[PDB]
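Asks: Let me give you the structure first, and then I'll get to my questions.
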Amino acid sequence: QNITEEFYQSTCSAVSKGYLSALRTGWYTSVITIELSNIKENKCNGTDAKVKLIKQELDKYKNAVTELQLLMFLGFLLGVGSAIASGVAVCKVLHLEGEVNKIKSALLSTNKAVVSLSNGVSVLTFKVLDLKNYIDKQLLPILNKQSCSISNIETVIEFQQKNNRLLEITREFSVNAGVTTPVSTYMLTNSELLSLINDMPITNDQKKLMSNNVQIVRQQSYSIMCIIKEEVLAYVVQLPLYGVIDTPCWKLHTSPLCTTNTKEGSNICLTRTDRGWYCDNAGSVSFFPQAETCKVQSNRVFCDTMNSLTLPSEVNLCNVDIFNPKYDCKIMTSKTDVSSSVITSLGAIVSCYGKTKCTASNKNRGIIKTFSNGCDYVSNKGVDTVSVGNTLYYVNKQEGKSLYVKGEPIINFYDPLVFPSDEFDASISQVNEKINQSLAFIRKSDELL
Amino acid sequence: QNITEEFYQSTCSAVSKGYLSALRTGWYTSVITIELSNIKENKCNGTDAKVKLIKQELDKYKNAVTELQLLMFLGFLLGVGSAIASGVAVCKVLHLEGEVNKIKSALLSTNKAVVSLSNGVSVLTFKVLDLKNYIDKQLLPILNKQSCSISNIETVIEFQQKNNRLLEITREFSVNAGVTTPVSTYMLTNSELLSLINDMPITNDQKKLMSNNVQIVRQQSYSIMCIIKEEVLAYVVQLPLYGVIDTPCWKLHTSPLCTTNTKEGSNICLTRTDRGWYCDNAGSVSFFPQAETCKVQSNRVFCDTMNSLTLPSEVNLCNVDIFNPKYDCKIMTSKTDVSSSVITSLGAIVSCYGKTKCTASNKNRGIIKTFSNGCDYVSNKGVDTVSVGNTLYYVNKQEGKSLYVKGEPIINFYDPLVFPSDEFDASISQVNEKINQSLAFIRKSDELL
Amino acid sequence: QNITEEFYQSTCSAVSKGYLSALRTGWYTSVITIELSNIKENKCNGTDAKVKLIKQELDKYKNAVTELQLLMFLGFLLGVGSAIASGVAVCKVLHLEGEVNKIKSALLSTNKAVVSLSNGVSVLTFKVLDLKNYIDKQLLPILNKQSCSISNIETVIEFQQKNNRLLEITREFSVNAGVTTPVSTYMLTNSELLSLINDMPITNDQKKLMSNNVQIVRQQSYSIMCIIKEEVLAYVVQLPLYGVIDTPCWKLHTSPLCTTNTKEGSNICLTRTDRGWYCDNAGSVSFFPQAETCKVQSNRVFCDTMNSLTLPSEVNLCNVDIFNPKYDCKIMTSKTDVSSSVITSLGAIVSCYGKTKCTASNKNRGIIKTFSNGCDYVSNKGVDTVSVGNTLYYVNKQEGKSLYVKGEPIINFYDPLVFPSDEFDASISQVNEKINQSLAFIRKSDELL
């Protein structure tokens, strides 16, 4: 009873204005460390089941270490960037002399500390697993040399349990060339993660946002394998910083709009190409063309500013009056008269053309409405299912009021044959000029004759 | 010796007509449940190694619990839908008063029952893991023995074994914001999944299909996290319902067709844009443009009807006669004279142009054919490898006869310069008129002079 | 101080010329085998806790077995191929009578041997896990002791450990329809893979390359489940063969270039469309349009030749002089005046237009340059961050000198109104004719009047 939606029959589109923004504007880089134990060399002869298992597990431990040692419409306008450029930058610094030692020094006493590195950047550091103390002090002295007898079997379980976390981490990086996303629990546990969130210099609200949506933060995060110099494993976890919160958001749904004259082809189509998510953020509007990049948790819409264009606030005028002189609304044209449907947040837009059967159904009563060739909309409340031809769409069941804005479909104002129909990222004014050009050429070419 | 294929030299394309359809037309939604035990940490001072291990695992049990609680060419014409709209709808319903209790009541005695929810929808319910009973009857009485003794270790192994499944499920949902696809074995074992299939209201053959192909069914399925209200964990598994089965299918492979005049550029190219999978289903044909979206198991072709267009049966005329007055076949044009190859089901199409070295090879004898600049086809039988420039393509080793359909390459019928070469989703007639318009303009503009 | 980069002001583009090539030109196919044990459930009335666990684990063993039996700009110019065609071809061969026996016999005594199959192809074969011997010699004699005793628990741990590897492979294949990529450690451990590489018929240098980049080898690899005939499981690991090595490589960054006339729209834009990776390999150049397909390890660039075009070495002339008569440089045009940025290897190309705030910042001193509407570039050394509007991009911190090449941006040479602005894949020569044709229409149509 928050989120609402409006359908514009005039432009075959719909806008949902009940959403709140969640923009990633930046990156925070933290350094996670694991103090590791070097081994040389377990030398136990005689194969005892209890001896073989510890050795085998220790062999598993060593191989992990070895593997790590071994590792060392629209949208086309967005441009390119390097997602892990920030994280890689941190990794690079870590490859310096006794920088390891600097950080290895601060984390000896506590498991958490900020160390200023020679780049000058202060970074939160975490020692989450100390296999070293356990392996070097409990395990290693018994194994050397010749006689090794291991009793109390619960010990081999404890070591496999402790070692296990390291093994999944070595496993993941192995299948991701040292960059994983999303960041798994093995890489960084929730307690560790929540602890990480509290020292990040963001708003108490921003911390609040991330903590209720940790599962989202993980998908927008990167874990980057760096170095294993000295006796410490170190990798950098790259977390999103949300500089934009609680600003109004809206999602634009579009569908092909065509004339419904009786002939077979000879039809003209039209489709709005500025579909996607729009959000208010700095007096302008951040527009996200590919709405795959935006995750939704009801009230909150999570987006990454890298795949976006920053547009003027006049962009909203295209939804109410597409012919405004203040903004040239982006569109496409076609002769492709094909039926399809678009499921919106609180309903469904149905582009029905030709002899195609377009229908809406309820789970209980069955078919409840047969569409009359054109762009229409139906609420989510009285409808559960939509079938367009042989393809069946399911409708969203959220709560919220929808508004049908009546208006003559815009495509009907144009005379065929003078209409430009092969336009992919054109616009209103860009269409009008070609018609004008064609209006001039048709009109001037008979005046002379 | 089932599947066959025909190649049309006239249009540089090939259709494989030995396939059978498997269309997902709809969705079936089931609710999977796990009964959980509400437990309050025992203030136990016992420092026993085996209890600590149980304690650690019980923390793991709890951490798992805590995380879940915390969670609470062409193709562009296909339109968008909501894949999990069906699954999401069920989830929403489950958030009501004692709806949980309703299902919790029916599943106390049996692990399987159909329950009618207040929406009215009847849903198959499954209790596949009863950790509550194990924890309350096997674990809890042992952990609280006043003396934190523990007898033998098989208790901790047994608990880690039972608890393990829940942990992988909590893990997957954790890295998927509560929606996973495909549905893993941890989410639903083969035995559970197969049992599920038999109660789905489909044909005995449809059950057979899904049962011989669970791995495909899994990939076309969704698992959706709902609620963990009461002392029960509940998630909804969304399985595909295949309403179209055993209808003839065929796959269309297309490749660039250009003139092979000796000049350097000045060439004209042509390409069929309706590549992809076609299947007979309701007197019409569902067309799947991106054939990435279609999985193949020899005889069976698995597609999702939501990502499809429903076309008239005259589409087959595009394979036999492209100039028919009955259907306007979709094509595109270009001046880009670039060499490439298309590997079909029983072969490879080779588009050879310019000075480019084009060759086909057998593993044993080496080069067996050198192509003369143009569109050709080669059977899978006498050929093992095909080489176009610096890129090497491997050819499919299936069995089936191929037929070479001779015909003058169509591109030779057009006079350059009058040819429209910048067309992305145009068509035969759309070309003819533009040629006509351009034919008129050249012709009227000289009669006048 | 190896890798360098040059920015051309004349064409709003940048070339990184410090790279070395790694082209996958081919495929190598190997056969991995697991000897399995045929077992018939012991009708054992023994209710021992340890036997039950083994029984439970043996069913997982059995269920895995059962699951397997049940299993039984640019880029659009690239064309399509079949990635797994080579591996599938091998799989097909393994489906023959006693082909299995031929290989099961050679691998009975040793774990590694070359076997000639009836197709004639010689293939490296590997037995990495002999559960058969473990189950038949360690497990089976223990489970059937008339009395379902079990002595000690280490028997159940050892079996779960051995079985785990089998369980993950069946798991992976289960969620991948029998084709997995990348090939996990469970499918093939590092020791197995390294052992595998030395017998591949490549250069001692080629072996050196793969061994230092196994994690990359895995990602460009496929593992293909074949048959479980007889009592042996066999699947084929398909590894890349890199026929092109140590040849010079370069990456091309491009960005929109537009006029900066004061007016609102009425602007003309221009963009080089040949972005991606270019490499010297056979006197020609292999071009990779989608640079998603390329993994970077500093000096070495890993690409797949299937997603590439082979172009003449004269393509480089477009970088120095885009108007040379020897090669028609590929470009695109638009009237879309939108600001965006492109992060290069040693910097960032900045397309700044309209009233948009375009800025570059250092972490310490903050903003250090505000762009004056246009295409610019900045080195990585004195700059750490770039901000365009509301979107903030991070820049790479690699080391290397970049060079600013002064020259008038080419777009200023075209007179508006005669300029063609709706072109997606056109070129230099193709534009001039349209300009010419349009210059002609303006020039001839007034001489007459």
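Chain B residue numbers are taken from Swiss-Prot; in order, the displayed residues are 26-97, 137-513.
Cβ coordinates come from backbone N, Cα and C, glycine included.
Found this in Swiss-Prot, in case it helps:
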- B:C37 to S: Impairs translation or folding of the F protein (MUTAGEN)
- B:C69 to S: Impairs translation or folding of the F protein (MUTAGEN)
- B:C212 to S: No effect on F1 and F2 structure and glycosylation (MUTAGEN)
- B:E218 to A: In strain: Cold-passage attenuated (VARIANT)
- B:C313 to S: Impairs translation or folding of the F protein (MUTAGEN)
- B:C382 to S: No effect on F1 and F2 structure and glycosylation (MUTAGEN)
- B:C422 to S: No effect on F1 and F2 structure and glycosylation (MUTAGEN)
Asks: Compared by Cα position, which of the mutagenesis positions B:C37, B:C212, B:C313 is the closest one to B:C422 (mutagenesis position)?
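Replies: Looking at Cα distances from B:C422 (mutagenesis position), the smallest one goes to B:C37.
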Asks: Do me a favour and check the Cα-Cα span between B:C37 (mutagenesis position) and B:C212 (mutagenesis position); whole Å is fine.
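Replies: With distance taken Cα to Cα, B:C212 (mutagenesis position) is 79 Å from B:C37 (mutagenesis position).
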Asks: In terms of Cβ proximity below 8 Å, which recorded positions out of B:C37, B:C69, B:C212, B:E218, B:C313 neighbour chain C?
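Replies: Listed in sequence order, the recorded positions near chain C are B:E218.
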Asks: Just name the winner among B:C69, B:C313 (the mutagenesis positions) by count of other CB atoms within 10 A of its CB.
Replies: B:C313
Asks: If I take the alpha carbons of B:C212 (mutagenesis position) and B:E218 (variant position), what is the distance between them in whole Å?
Replies: 16
Asks: Could you tell me which of these mutagenesis positions, B:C37, B:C422, has the fewest other Cβ atoms within 10 Å of its Cβ?
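Replies: Sparsest of the mutagenesis positions B:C37, B:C422 by Cβ contacts within 10 Å: B:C422.
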Asks: Rank aside, I only need the closest one: which of the recorded positions B:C69, B:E218, B:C382 has its C-alpha nearest to that of B:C313 (mutagenesis position)?
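Replies: The answer is B:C382.
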Asks: Would you mind listing, in sequence order, the residues at least six apart from B:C382 (mutagenesis position) in the same chain with a Cβ closer than 8 Å to its Cβ?
Replies: B:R336, B:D338, B:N388, B:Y391, B:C393
Asks: According to DSSP, folded down to helix, strand and coil, what is B:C382 (mutagenesis position)?
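Replies: It is helical.
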Asks: Return only the integer: C-alpha distance in Å from B:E218 (variant position) to B:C69 (mutagenesis position).
Replies: 21
Asks: What number of additional C-beta atoms lies within 10 angstroms of the C-beta atom of B:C212 (mutagenesis position)?
Replies: 19
Asks: Where does B:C313 (mutagenesis position) sit in the DSSP three-state scheme?
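Replies: Where B:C313 (mutagenesis position) sits, the three-state DSSP reduction gives strand.
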Asks: In DSSP terms, helix, strand or coil for B:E218 (variant position)?
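Replies: Note: B:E218 (variant position) is helical by DSSP.
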